[PDB]
Amino acid sequence: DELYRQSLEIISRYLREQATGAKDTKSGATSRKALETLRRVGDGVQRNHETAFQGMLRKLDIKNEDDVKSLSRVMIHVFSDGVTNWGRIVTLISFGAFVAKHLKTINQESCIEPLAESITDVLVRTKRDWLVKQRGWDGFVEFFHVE
Amino acid sequence: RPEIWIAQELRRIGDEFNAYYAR
Ligand SMILES: [Zn+2]
Ligand SMILES: [Zn+2]
Ligand SMILES: [Zn+2]
Ligand SMILES: [Zn+2]
């Protein structure tokens, strides 16, 4: 499953960076470019909705690094009106990164892997053919392209 | 109720982001 493998790579890499604060050195043409986009736009949505995300995290009441089931239902609920766009998708990933950060403060040795798998699952399973229709992450990259 | 509120703020922010970049 290339699309799943690729989406998880991007999403884990971003969440790990945000949580620990360090980049990783390690097929990545659109991937490196998608992560570049995510870093720029992700930080964008986090910066201006800081109070809202904090509000959402308290409400979410995350216990540990494996307690992702409530975040999963939230993501299903976002999409349940039948509207799909990269704005929503980037906001969810950006929120996961916010959650990852606070998980590293209440431990500092948590795999962010469950969080990333959880986000990638909802995305790729429930929006599979949608993502394929626009060449996966090139769609994401092009939508957030600034000149 | 809690999950509904979180979903709705993520949706609002996401749609706002969408609208911006779809200029
Ligand atoms: Zn680990
Ligand atoms: Zn260009
Ligand atoms: Zn609802
Ligand atoms: Zn806003």
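We number chain A the same way Swiss-Prot does; the residues here are 172-197, 202-322, in that order.
Determined by X-ray crystallography, 2.4 Å, according to the entry header.
Each residue, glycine too, has its Cβ placed from N, Cα and C.
Record note (Swiss-Prot) on the mutagenesis of A:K194 to R: Reduced ubiquitination. Swiss-Prot lists A:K197 to R among its mutagenesis entries, and the accompanying note reads: Reduced ubiquitination. For the mutagenesis of A:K208 to R, Swiss-Prot gives this note: No effect on ubiquitination. The structure shown keeps the original residue. Recorded in Swiss-Prot as a mutagenesis result, A:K234 to R carries the remark: No effect on ubiquitination.
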Integer Å distance between the CA atoms belonging to A:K194 (mutagenesis position) and A:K234 (mutagenesis position): 30
Fewest other Cβ within 10 angstroms of its own Cβ, chosen from the mutagenesis positions A:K194, A:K197, A:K208, A:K234: A:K197
Through-space Cα separation in Å, A:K197-A:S202, 4-residue segment unmodelled: 12
A:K208 (mutagenesis position) - helix vs strand vs coil (DSSP): helix
Mutagenesis positions (A:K194, A:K197, A:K208) in Cβ proximity to chain B, threshold under 8 Å: none
C-alpha spacing of A:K208 (mutagenesis position) relative to A:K194 (mutagenesis position), in angstrom: 15
A:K194 (mutagenesis position): secondary structure state under DSSP, collapsed to three categories: coil
Alpha-carbon distance [A:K208 (mutagenesis position); A:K197 (mutagenesis position)] in Å: 14
DSSP-derived class (H/G/I helix, E/B strand, else coil) of A:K234 (mutagenesis position): helix
